[PDB]
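What follows is a single structure, written as C-alpha cells, with notes after it.
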Amino acid sequence: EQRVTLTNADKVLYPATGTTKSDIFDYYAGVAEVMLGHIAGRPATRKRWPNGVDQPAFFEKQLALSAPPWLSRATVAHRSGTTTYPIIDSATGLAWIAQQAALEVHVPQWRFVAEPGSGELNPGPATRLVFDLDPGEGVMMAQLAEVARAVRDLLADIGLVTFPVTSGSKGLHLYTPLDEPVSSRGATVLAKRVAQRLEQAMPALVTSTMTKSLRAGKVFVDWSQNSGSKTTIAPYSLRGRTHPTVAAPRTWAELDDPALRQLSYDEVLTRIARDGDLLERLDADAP
DNA sequence: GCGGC
DNA sequence: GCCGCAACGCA
C-alpha cells in the first residue's frame, strides 16, 4: 500500500524562481504517466538537493534500509561491490522521489529481467540506444541540430527511429528503441561506430573522443553512455540547475526552429496536455 | 531528508 | 550535532 507524506511543502529548492517542494511534487505527479514507461524496470540513480540547488547535492544509488517497503528494487554487481537500487514504476514512486528532493533521476539503457524460475531480477539487454550530443565552447545550434539530424539519418539507414530530448542542461540526448535488443556491450560498439562514421563526414563539426582538448567549436557525440555501467538523466527528469529545467522530449520540427531552448517544468506540463508523450514509441514494451 | 551515531 | 549518502574508464 503505497503512501508518501510531503514535508516542507513550501521549502524553496530553486531560489531563483521560488520553485518549492510542493511544485516539484506536483510536477512529478503531472508527468508520472508519460515518464514511468521510460524508467520502468530500470535501476534508479538519484541526485539529491535536500537544501536546494544553491546547496551541496549528492548522488545516491543504494536504497536506504528505511525507504518504504513497497518500492520495488533489484541488485546490481559491479567492479568492486554490490548495489541495491530502487526501481521507480508507479506514480507514488515519483512522489517518494520528490519528497526525497531527488530533483534528478538517472537510468541506464537496460532493464532488469526476471530469472526463468521465480523472479530474480538481473540486468537484461539494452532496449534502446542513447547518444549525448554535447556542444563545445561556442558551438552554434545550427551545428547541434545538424549533427542530430546526421545521427538520425545514419540510424535510419539501419532501420532505427530516433527521438530527440533536450537534456535540460546543455546537452541534447537522442534515443533509439532497438527492435532487436542486444547486450549493452554490443550496443556500445554499435553506438561507437555511428559516432565515428559521423566524425568522418564532418570532422570540423563532430568529435567522438571525449578529451576536452578537442572540444571547442565542435559537437561531441558521446556514445559511451550505452555502457551497461553508465547512466543517463531520465526523460522528463528535472535538472538541479538554477532554473527548474527538464530533460524534455522534442519533435524534429522543433529542432528546425532556430529558437530552440531548454524547457522549464511547467512548459513540459502543458506540452503533455497538448501532445501527450512524444516518446510513446520509445518504451512501448515497458513493465 | 533522514537514520546511525 | 555530525556525517554519509556513487564509482566510469583512465583523466
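Using Swiss-Prot numbers, chain A covers 6-292, in order.
Every residue gets a Cβ built from N, Cα and C, even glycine.
Per Swiss-Prot, the feature substrate binding site maps to A:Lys52, A:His111, A:137-139, A:172-178, A:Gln230, A:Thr236, A:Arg244. The Cβ neighbour count for A:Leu177 (substrate binding site), using a 10 Å radius and every protein chain shown, is 25. DSSP classifies A:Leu177 (substrate binding site) as strand under the three-state reduction.
In the structure as shown, the Cβ atom of A:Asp137 (substrate binding site) sits within 10 Å of 18 other Cβ atoms. Under the heading Mn(2+) 1 binding site, Swiss-Prot lists A:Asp137, A:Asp139.
The 10 Å shell around the Cβ of A:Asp139 (substrate binding site) contains 20 further Cβ atoms across the protein chains shown. Swiss-Prot lists A:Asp137, A:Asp139, A:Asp227 with the feature Mn(2+) 2 binding site.
Annotation of the mutagenesis experiment A:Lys16 to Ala in Swiss-Prot: Loss of DNA-binding, no polymerase activity, no effect of gap-filling (in Pol domain). Shown in sequence order, A:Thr25, A:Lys26, A:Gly57 are the residues of the chain, 6+ apart in sequence, with a C-beta less than 8 angstroms from the C-beta of A:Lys16 (mutagenesis position).
Neighbour list (A:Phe63 (mutagenesis position), Cβ cut-off 8 Å, at least 6 residues apart, same chain): A:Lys52, A:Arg53. Per Swiss-Prot, mutagenesis A:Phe63 to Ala is noted as: On substrate with 5'-phosphate, 1 bp complementarity and 1 nt gap, greatly reduced DNA-binding and gap-filling. No activity on substrate with high complementarity and 3'-overhang (in Pol domain).
Classification of A:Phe64 (mutagenesis position) by DSSP places it within a strand. Residues near A:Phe64 (mutagenesis position) in space but far in sequence (CB under 8 A, at least 6 apart, same chain), listed by position: A:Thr50, A:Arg51, A:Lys52, A:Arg53. Under its mutagenesis annotations, Swiss-Prot gives A:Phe64 to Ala the following note: On substrate with 5'-phosphate, 1 bp complementarity and 1 nt gap, greatly reduced DNA-binding and gap-filling. Barely detectable activity on substrate with high complementarity and 3'-overhang (in Pol domain).
Other C-beta atoms found within 10 angstroms of the C-beta of A:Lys217 (mutagenesis position) number 9, with every protein chain shown included. Under mutagenesis, Swiss-Prot gives A:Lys217 to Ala with this note: Better than wild-type DNA-binding and filling on single nt gaps, impaired gap filling on more complicated templates (in Pol domain).
If you take the C-beta of A:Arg220 (mutagenesis position) and look for same-chain residues 6 or more apart in sequence within under 8 angstroms, you find A:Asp139, A:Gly141, A:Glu142, A:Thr212. The annotation that Swiss-Prot gives for the mutagenesis experiment A:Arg220 to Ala reads: Binds DNA, no gap-filling (in Pol domain).
Its own atom aside, the Cβ of A:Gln230 (mutagenesis position) has 19 Cβ atoms within 10 angstroms in the protein chains shown. According to Swiss-Prot, the mutagenesis experiment A:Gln230 to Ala carries the following note: Wild-type filling on single nt gaps, impaired gap filling on more complicated templates (in Pol domain).
A sphere of 10 angstroms centred on the C-beta of A:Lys235 (mutagenesis position) encloses 15 other C-beta atoms. Quoting Swiss-Prot on the mutagenesis of A:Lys235 to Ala: Wild-type filling on single nt gaps, impaired gap filling on more complicated templates (in Pol domain).
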Nearest by Cα to A:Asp137 (substrate binding site), of the recorded positions A:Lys217, A:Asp227, A:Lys235, is A:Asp227
For A:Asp227 (Mn(2+) 2 binding site), what is the secondary structure state per DSSP, taken as helix, strand or coil?
-> strand
Using DSSP and three states only, what is A:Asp139 (substrate binding site)?
-> strand
Roughly how many angstrom lie between the C-alpha atoms of A:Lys175 (substrate binding site) and A:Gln230 (mutagenesis position)?
-> 16
A:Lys52, A:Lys175, A:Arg244: which of these binding-site residues has the sparsest Cβ neighbourhood within 10 Å?
-> A:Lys175
